[PDB]
Amino acid sequence: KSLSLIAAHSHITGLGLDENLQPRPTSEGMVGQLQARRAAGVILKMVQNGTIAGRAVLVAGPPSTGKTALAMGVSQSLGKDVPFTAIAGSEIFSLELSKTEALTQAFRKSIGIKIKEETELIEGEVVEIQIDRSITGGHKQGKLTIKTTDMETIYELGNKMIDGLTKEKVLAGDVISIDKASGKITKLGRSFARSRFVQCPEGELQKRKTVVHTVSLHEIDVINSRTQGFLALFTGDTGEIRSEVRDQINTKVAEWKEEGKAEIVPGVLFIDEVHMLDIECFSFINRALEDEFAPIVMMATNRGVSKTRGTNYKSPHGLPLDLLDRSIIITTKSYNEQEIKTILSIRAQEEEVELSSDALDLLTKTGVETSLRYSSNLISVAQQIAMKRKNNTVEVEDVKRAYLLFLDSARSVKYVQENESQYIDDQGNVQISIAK
Amino acid sequence: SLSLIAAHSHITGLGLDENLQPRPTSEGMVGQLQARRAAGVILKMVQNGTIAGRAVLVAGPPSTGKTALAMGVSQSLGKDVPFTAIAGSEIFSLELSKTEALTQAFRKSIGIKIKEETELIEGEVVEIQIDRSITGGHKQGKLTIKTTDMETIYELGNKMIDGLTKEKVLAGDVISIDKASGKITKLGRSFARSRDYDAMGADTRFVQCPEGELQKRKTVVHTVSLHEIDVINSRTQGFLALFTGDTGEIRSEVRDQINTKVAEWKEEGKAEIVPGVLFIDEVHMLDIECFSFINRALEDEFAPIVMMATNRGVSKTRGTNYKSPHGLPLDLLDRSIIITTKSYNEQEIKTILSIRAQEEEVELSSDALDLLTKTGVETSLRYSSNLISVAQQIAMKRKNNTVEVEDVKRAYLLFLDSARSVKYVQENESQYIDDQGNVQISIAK
Amino acid sequence: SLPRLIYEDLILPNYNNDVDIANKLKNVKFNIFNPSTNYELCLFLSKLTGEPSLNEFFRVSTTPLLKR
Amino acid sequence: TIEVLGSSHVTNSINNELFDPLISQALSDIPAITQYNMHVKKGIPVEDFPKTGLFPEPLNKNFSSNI
Amino acid sequence: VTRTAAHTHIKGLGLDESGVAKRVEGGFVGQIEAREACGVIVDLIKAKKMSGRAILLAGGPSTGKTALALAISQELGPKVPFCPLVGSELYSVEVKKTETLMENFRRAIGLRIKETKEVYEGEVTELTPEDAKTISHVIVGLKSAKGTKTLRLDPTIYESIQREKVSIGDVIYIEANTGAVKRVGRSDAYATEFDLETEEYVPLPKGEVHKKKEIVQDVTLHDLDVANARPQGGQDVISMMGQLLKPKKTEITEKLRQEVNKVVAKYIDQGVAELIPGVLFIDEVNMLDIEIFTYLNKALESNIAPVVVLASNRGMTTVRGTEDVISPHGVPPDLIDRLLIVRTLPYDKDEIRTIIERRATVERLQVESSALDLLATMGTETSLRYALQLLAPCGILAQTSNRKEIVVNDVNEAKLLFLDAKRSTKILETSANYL
Amino acid sequence: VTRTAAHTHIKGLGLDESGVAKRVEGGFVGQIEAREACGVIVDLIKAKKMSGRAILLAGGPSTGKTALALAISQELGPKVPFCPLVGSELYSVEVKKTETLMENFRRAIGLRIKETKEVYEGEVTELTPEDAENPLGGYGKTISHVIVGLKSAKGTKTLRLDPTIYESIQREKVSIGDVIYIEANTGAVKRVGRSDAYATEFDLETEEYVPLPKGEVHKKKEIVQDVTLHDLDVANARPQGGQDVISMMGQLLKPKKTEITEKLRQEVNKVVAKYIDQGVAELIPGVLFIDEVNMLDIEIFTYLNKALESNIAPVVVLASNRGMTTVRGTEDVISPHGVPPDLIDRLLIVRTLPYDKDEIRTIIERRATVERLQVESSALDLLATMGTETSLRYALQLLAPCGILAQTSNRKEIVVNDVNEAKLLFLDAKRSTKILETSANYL
Ligand SMILES: Nc1ncnc2c1ncn2[C@@H]1O[C@H](COP(=O)(O)OP(=O)(O)O)[C@@H](O)[C@H]1O
Ligand SMILES: Nc1ncnc2c1ncn2[C@@H]1O[C@H](COP(=O)(O)OP(=O)(O)O)[C@@H](O)[C@H]1O
Ligand SMILES: Nc1ncnc2c1ncn2[C@@H]1O[C@H](COP(=O)(O)OP(=O)(O)O)[C@@H](O)[C@H]1O
Ligand SMILES: Nc1ncnc2c1ncn2[C@@H]1O[C@H](COP(=O)(O)OP(=O)(O)O)[C@@H](O)[C@H]1O
């Protein structure tokens, strides 16, 4: 499941921490930033305890210094069944939803409800189906022989089971699963009879299976609101859900919690590029954190003393001081040459690229010279130059060829500045002719 | 009832004589004699109804009584005459243009009066007998209806028979049929059959059996505005748009047809035209486009008398880049007449506070009233008006039925006015967020 | 996949929830087109629209659009 | 498809919503011999028939299907 | 177990019977005058006589305004409606902001309805309709574990019965007042008629067939306005799939509100209903446009308007939507003339220490007294909220090293791991490339 | 004979097997390093392993930036999807720009599926329904079953149809003597036409006559389909294709773009991953091309920063011709090519160079060859000198008026007098600007 080619954070499998919340130097694909990893482990234990709500954590640092990778490590270490909503800053500027409504829907997608229920199923391999019908079809008599590897039985069939069996046509040798109460019959395939292919079930025919459901609060809000059905969870046109239905859902969840029929799980809402939000969104977030049904919010930004959007003054991190008073700030740092070399080694092993040692030294030098992401991007295009001349290992001259072909930012800025007459400036003045 | 003590609920009409001379204190209005005389002149202009499309402007400083004057005009106008009261911010809609919203507000303030006759036969159905011919082309009906006093037998047409198949009757439901109009309705089930079917159902309801005369005669009078006729003739089922506001830019040709048919009905004698007053409170937030539309729309024959209230000085007109008196352009002020209002003195403030304390069922001593009068002289009037009602609760918590000077002093110390808050902000402005977003949170430097 | 608890405690009426009581209270008892409580409005609308039955507005206001 | 495991009321509600007889009869028509059987051999009048034939016609014969 | 989120140590104003605030009561530390003023406002709301009264409480950030509003809401109780609001929620893309303001105004006026619930349930043993093509009535005989009961029914409920496909032997559910019919399933006595079947099987109800209950319905005027003004039309009781046409919000006219008021006023006079006015609380009131500020003046002069409570933490600030209007707290002076202003004062050292101890007690944490003075010094040096938010990382770091008591080394470690706004700003100024 | 418009003289990048670009082949002249870099990018796309890679083509106006993207699209082939965009197309009035960008991201990931269809087909010979007991019972349809007799070549079958199938059967207006086609996967029915076994010339409805279908009535066939992920997203968002009430009403309402939630995309990804694991599907990632990238503002750039870091997103190729320009939606930031530096850090810039006189001359020669015109050598030299003096595009667009003026003089070649007359009749930008400077009333 979960198809994926290769991501930019695909080498991260979680936070590398021991039992005493101390970071290993290199574990689970994360290198360096020991204080940030320890703080994120503390935040992970805050989420896993689940006894407090509505805390804001800000991750700030220079660009391309492990900011989104920390959130990916936290999300991988969180595990399944716990919600994790990752949105961007500019995603809430909708055309059919207000900004506060989009923020409310993002907030209420990170709180789950755990419900455990048990059902009865009949799963086995069909041996023989005998159906007797009349001329007009008024009455039908049926016999079905079904089996597992441990038992054999024959069932006398009713009318509705006969109609549910001629629909979704089953034959001998099929493996099917029958729910008695709902009448849903699912064909799991054929058994191991050559005469898709599924091994025959074992044990008892009638098993009692318990499944654990995890339903977000937003789904119950959409379902309980009678204006739209459950299809609005897929089409997306919920359209400004009112507040009384949310109050009813909150009271009913609090009522279910006392009787033990349900459990509250909290999640993490991750807002990447939080500086793109407007001032009214910040004012809504200032009051959305003071509720019992609120998740733990992680925000990331790289702005330093920038202009707040929707205002005319400059604020630290692009955020007003009311939001900064409610938050605790984790600061990330820049990397040395050894961290860059280790990260490039991990990215080389992820992309199945064999690198020579001198090519790794050249990539580390051009990584500490210009950027980490440029040297990370150079590997996958140097491998194609390596394969073009029919060679497996990436050599020094392949990295030099990739450096010659694809430019970085600092060289392109200089090449623009020396030849400014050939490009369109801010005044729309360009020169296209070569002569004169 | 569903009305609490509002801001100005003590005003029941303008306190005028039969010669349009205002009394010094009558009908809940104190002072402001020239504005009351001008409002009486405008009220007589409305009651005459032969002058169409006049704009007056009630201008004054804040907390003077412009909206109080409009409320007095509305109360003295009486019932069955349309008085529309809207604010300037209500016409900036998302599904309607400002021109269309202003046109709907204009047409909501002029109505027509229609009188009709009713011959109601209200009673409980005892038994219904249907006679069908052998051909089946006509159905005959014998209806046995009753009240608590007497019962008659009625013969029925086939249209009655088909109208009683729909919303069907089950020999004991209370119906009422007209004779000339033939309107059919089903009120509900009688109370005598309430212990029969052991479970009510979905649509059913229990009503008492009507008593007295079976056949009644009643004359009713309806007042329909032109906007309701526009909404009704705009669609197929238009009353849902009348109650949900989903009209959506009704065209002009239906308005011309409705105007022509209203003139035709007036000429025939079926209906008569009742004009009204449209009140636009806080007119200074209207755009320049709305002002130009008002200038053109004031010159039509089907136009009401427009009352506008504003309290701005020489301020900027919205949608432009210059300033103007009252926040209104000069061509709009040309086709208008201005009623100005003057500030009060100590005695009128004392009388207003006494009337407001009488309305709110609060008993004050003379010294407490003089202290509140001094506070209303120094500060504004609404501050003292709120101080009365909070001092009443303080006195009730002190287990006393009267408000004394100590309760007024405690309410003065607990709740601040504008000037003390301004002084406290200007003394400690480092703790408040200023216009640049700078604030000092910690107490230790 | 929806849990059974949500369906039995939020949609269908039982002895411990007030779906049907609130439905009848909001859609029938407090409807402004009820001729038992708002006969004057029904008469005014019947004069305005020309409908021959005073129960038509209560019927129209409580049906879905496609069925109408 | 929405499923609730171990409940027959949700199946009846879903089958009633997806395959409403009134709307599906409105989007189709009765066969002619069936109409003759109910109008003549059963005494049902024409005005008591269910509403039929409200599906809008396509532009061509080719525009009626995607195959 | 229990979730604590920035509040819920506040249980009330902590006043006595005479309205004098004790120093430490109800989870409140200090703030005598604002608590006494809020108690006077609570008494005024419980008087239930006045309409459209507005107060505003202003002060610095992190000083107790929202705590005071929630304490008022706790003091009034749950039967009185209380609608919290932020000033940025009024800007919706479906309707105008004045319509949203009037909706939130009418959401704060409640009603109380006395109702009776009557329920029949049990196995069907007899289903005999009687005519005079039209059924006159139908007789249904139910059965439970305590006996049987025979009921007559009108054909309207019979149509709902044949809607539900009810046969002999099914367990049904009939509400007497509303006519609701629900089919639960087939009885367990008929579980062996076939070996494999589609029907679900439920046991007999152990209680009686006939059950009666008294319930109290709480509604608001906005719910009646919504229920009377559905644009597409009514809806069924069960609709798992939504309508084909999407119904959006519409500008509800004044005529519908007048008719709703007339119907409710008729129902009140018979003793059926009871009118409970409530509180509309708007936090961050400086995020409102000048048009909403102007419409608030009209809305506060109505006859049915509730008590409005506003909060703001601005000083002399320009009003949003204007250019050169400077007024205190970001509120225009024509509105400022209509409220009463309650001042809220900041804190000194010992109340900060006591609040920190209270939040440590609520969060079930044990702090040494040596670390408490350092936490109070940290709170006075940087922020109260920074000291309050640092308790849980301190507890987690103490629990990691198998300790159940906060040691000052954990406070130093949590100070090193997590920064405040001032140290982050000092990092921002002394840096080269975008932090 | 054929239509030419500013392109279609370009058939590919024109490289050998070692990736070395020739000087003139494949319709390209010059730009050796850019063509070699684009060949490396083409090999990276054909590897089908990476996700979310991006390059930027930077250069002056009229230097061959869009030409290189079209050459990449021609070198990839028609099976690999390619979605060309302009920067102004992301601003829509029905849905936000973020959803439009995600839609164009999902529109560039292809999929090839071997699909199996259960097919009943034949000629209708008997169409007999039977009735219900109480048609006016309110619940249940009017009829209960429909008996359909189908005849194909060397076979004949009879079916008892469900009423729900019969609604789609009678919506197609079939009759006795028509060849039909029933698809059991969806219940869709196609009416092929009248059978040719009966008479032909007695019809008035211009129908099509078809022989009997070969083989048996009941069949199973395998069909290879090409489907993008965006097609599955919009199919599940607006469901049309069933036989239910909702699927029937979905075809009649006016379609509108909606914000498709990420839950539907996760479900579609899970189903596609299951199809790939079953061995019946193959994933073909593609290229998304955004020309004139400077028209985007800061919000779309900030969302693109997140969207490039997903594990599905295809290779994105951008283009710009600005030197140092403020980003749209901002006030005072200044960044190269109108692209903010946080997005610039994730790119790989490919520089493009201006041409010379000889390259201009041979480009003019090849474009005159493509447009089927004969040009004299002196006229070609004058056209090359004009292209150096004014613009390459101005010398390019003056070829066809020269051909028209040559054809009006009853000639085939193009001579110097036609070039001079096209100079005098038609102006360029510099001479028009010089006229506007020395003008009377804003000419
Ligand atoms: N500690 C780390 N371990 C592994 N990879 C890292 C680490 N720090 C940064 N990276 C890599 O550097 C790249 C940039 O990181 P990211 O935080 O996403 O950028 P930004 O700081 O702009 O958000 C990512 O692709 C990530 O894989
Ligand atoms: N002449 C008057 N008689 C009685 N009450 C008055 C009079 N003038 C003003 N008031 C009272 O003053 C209060 C505020 O006056 P208002 O009409 O709101 O001033 P403005 O017209 O400037 O808005 C109202 O509650 C009203 O009852
Ligand atoms: N007197 C007090 N006693 C206990 N806790 C208080 C007191 N005053 C404020 N607090 C706490 O301090 C915090 C201040 O938050 P809040 O009042 O929302 O800030 P603002 O006043 O800026 O809106 C709240 O979490 C509240 O619990
Ligand atoms: N190397 C080349 N060989 C042939 N024609 C070229 C070459 N480079 C550019 N052209 C032509 O120049 C014109 C402009 O190129 P194009 O990339 O479309 O615009 P721009 O360079 O302004 O982005 C195109 O019509 C193309 O045919």
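Using the numbering of Swiss-Prot, the residues shown for chain B are 16-460, in order.
Including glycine, each Cβ sits where the backbone N, Cα and C put it.
Swiss-Prot has this to say about the protein:
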{"type": "BINDING", "residues": "B:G75, B:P76, B:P77, B:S78, B:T79, B:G80, B:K81, B:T82", "note": "ATP binding site"}
{"type": "MUTAGEN", "residues": "B:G80 to A", "note": "Growth defect at 37 degrees Celsius"}
{"type": "MUTAGEN", "residues": "B:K81 to R", "note": "Growth defect at 37 degrees Celsius"}
{"type": "MUTAGEN", "residues": "B:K81 to A", "note": "Defect in snoRNA accumulation. Growth defect at 37 degrees Celsius"}
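Annotated ATP site B:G75, B:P76, B:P77, B:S78, B:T79, B:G80, B:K81, B:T82; additional same-chain residues within 8 Å of its Cβ mean position, judged by their own Cβ, are B:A83, B:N326, B:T356. Neighbour density at the Cβ, taken as the number of other Cβ atoms within 10 Å, is lowest among the binding-site residues B:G75, B:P76, B:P77, B:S78, B:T79 for B:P76. You'll find the Cα of B:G75 (ATP binding site) roughly 7 Å from the Cα of B:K81 (mutagenesis position). Among the recorded positions B:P76, B:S78, B:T79, B:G80, B:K81, B:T82, the ones whose Cβ sits under 6 Å from an atom of ligand 2 are, in sequence order, B:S78, B:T79, B:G80, B:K81, B:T82. Within 10 Å of the C-beta atom of B:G80 (mutagenesis position) sit 26 other C-beta atoms, taking all shown protein chains into account. In sequence order, the recorded positions near chain E, meaning those of B:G75, B:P77, B:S78, B:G80, B:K81, B:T82 whose CB lies under 8 Å from a CB of that chain, are B:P77, B:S78, B:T82.
In the three-state DSSP classification, B:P77 (ATP binding site) falls within coil. DSSP classifies B:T82 (ATP binding site) as helix under the three-state reduction. A C-beta separation below 8 Å, combined with a sequence spacing of at least six in one chain, links B:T82 (ATP binding site) to B:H23, B:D296, B:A324. All protein chains shown were included, and the count of other CB atoms within 10 Å of the CB of B:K81 (mutagenesis position) stands at 26.
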